[PDB]
Amino acid sequence: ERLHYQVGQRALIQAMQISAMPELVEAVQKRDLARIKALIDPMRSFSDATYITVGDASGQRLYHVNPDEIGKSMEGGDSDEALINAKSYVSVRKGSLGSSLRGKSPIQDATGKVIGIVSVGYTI
Amino acid sequence: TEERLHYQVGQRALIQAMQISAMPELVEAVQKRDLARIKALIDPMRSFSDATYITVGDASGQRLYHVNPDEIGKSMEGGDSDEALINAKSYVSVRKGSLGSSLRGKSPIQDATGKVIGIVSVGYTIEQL
Ligand code: NA
Ligand code: NA
């Protein structure tokens, strides 16, 4: 149906655009959690998304809306297509914040190697 | 009340313009007027979007980047950039640009003092809706 397609498209384009920012690639390479927060807090401000998560190459959270969730594993079971196969896609799963529609895209270094992931989501 | 597709396309156009205009990389490239560096940042942003175009203008609305390189160095078209360039507002608008009628989201680019130094416009031609 049109609604979940249209919202999914908005989520996916944010994930693809944000994950490609040279500043974020570098902050992830350095594991600089404060710099990641400085980059993503404004991106959430300017979006109607419920959340934006950043994970490292193993799907451990580098940034979450709730700081207590940083340093724990991402939830829902739908990150491997981005982390392993470098695909960008829409998915629906139940994370820590409840059931949501999310767009996901890998973060990649200069060689193409996956170093992280961005997930941008809207609760149902 | 706006029709569903009108609203949904406006929302993603507006969010792209707000997000892209706030990227530290683009703020610096605009400050330095480095046209090659602007191109290097915006080309990938367009490749990852269903938008018809993305235009970047300086503080006076002269184009620093356009999908048609022949349009770089000429004034933006439509007459709907002042609220962003002067009042620092972000909004959705409909006007005829060089590419034909389009629905576009606009947002200012600002330096660390809040001063407006440019504009991002992300748009969808009506023909293509
Ligand atoms: Na990506
Ligand atoms: Na802006």
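By Swiss-Prot numbering, chain A shows 49-172, in order.
Recorded method is X-ray crystallography, 1.6 Å.
Cβ coordinates come from backbone N, Cα and C, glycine included.
Residues near A:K152 (mutagenesis position) in space but far in sequence (CB under 8 A, at least 6 apart, same chain), listed by position: A:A63, A:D126, A:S127, A:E129, A:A130, A:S136, A:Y137, A:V138, A:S139, A:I165, A:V166, A:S167, A:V168. The annotation citrate binding site is assigned in Swiss-Prot to A:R109, A:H112, A:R150, A:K152.
Under the DSSP three-state reduction, A:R109 (mutagenesis position) is assigned to strand. A:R109 to A appears in Swiss-Prot as a mutagenesis experiment; the accompanying note says: Strongly reduces citrate binding.
Quoted from Swiss-Prot, the note on the mutagenesis of A:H112 to A is: Strongly reduces citrate binding. In the shown protein chains, 22 other C-beta atoms lie within 10 A of the C-beta of A:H112 (mutagenesis position).
In Swiss-Prot, the entry for mutagenesis A:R141 to A states: Increases citrate binding. The structure shown retains the original residue. Within 10 Å of the C-beta atom of A:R141 (mutagenesis position) sit 16 other C-beta atoms, taking all shown protein chains into account.
In three-state terms derived from DSSP, A:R150 (mutagenesis position) belongs to an extended strand segment. Recorded in Swiss-Prot as a mutagenesis result, A:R150 to A carries the remark: Reduces citrate binding.
The annotation that Swiss-Prot gives for the mutagenesis experiment A:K152 to A reads: Strongly reduces citrate binding.
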Site of maximum Cβ density within 10 Å, from mutagenesis positions A:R109, A:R150: A:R150
Shell of the citrate site beyond A:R109, A:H112, A:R150, A:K152, same chain only (C-beta within 8 angstroms of their C-beta centre): A:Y99, A:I100, A:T101, A:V102, A:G103, A:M122, A:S127, A:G143, A:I165, A:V166, A:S167, A:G169
From mutagenesis positions A:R109, A:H112, A:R150, the one whose Cα lies nearest A:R141 (mutagenesis position): A:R150
Integer Å distance between the CA atoms belonging to A:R150 (mutagenesis position) and A:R109 (mutagenesis position): 16
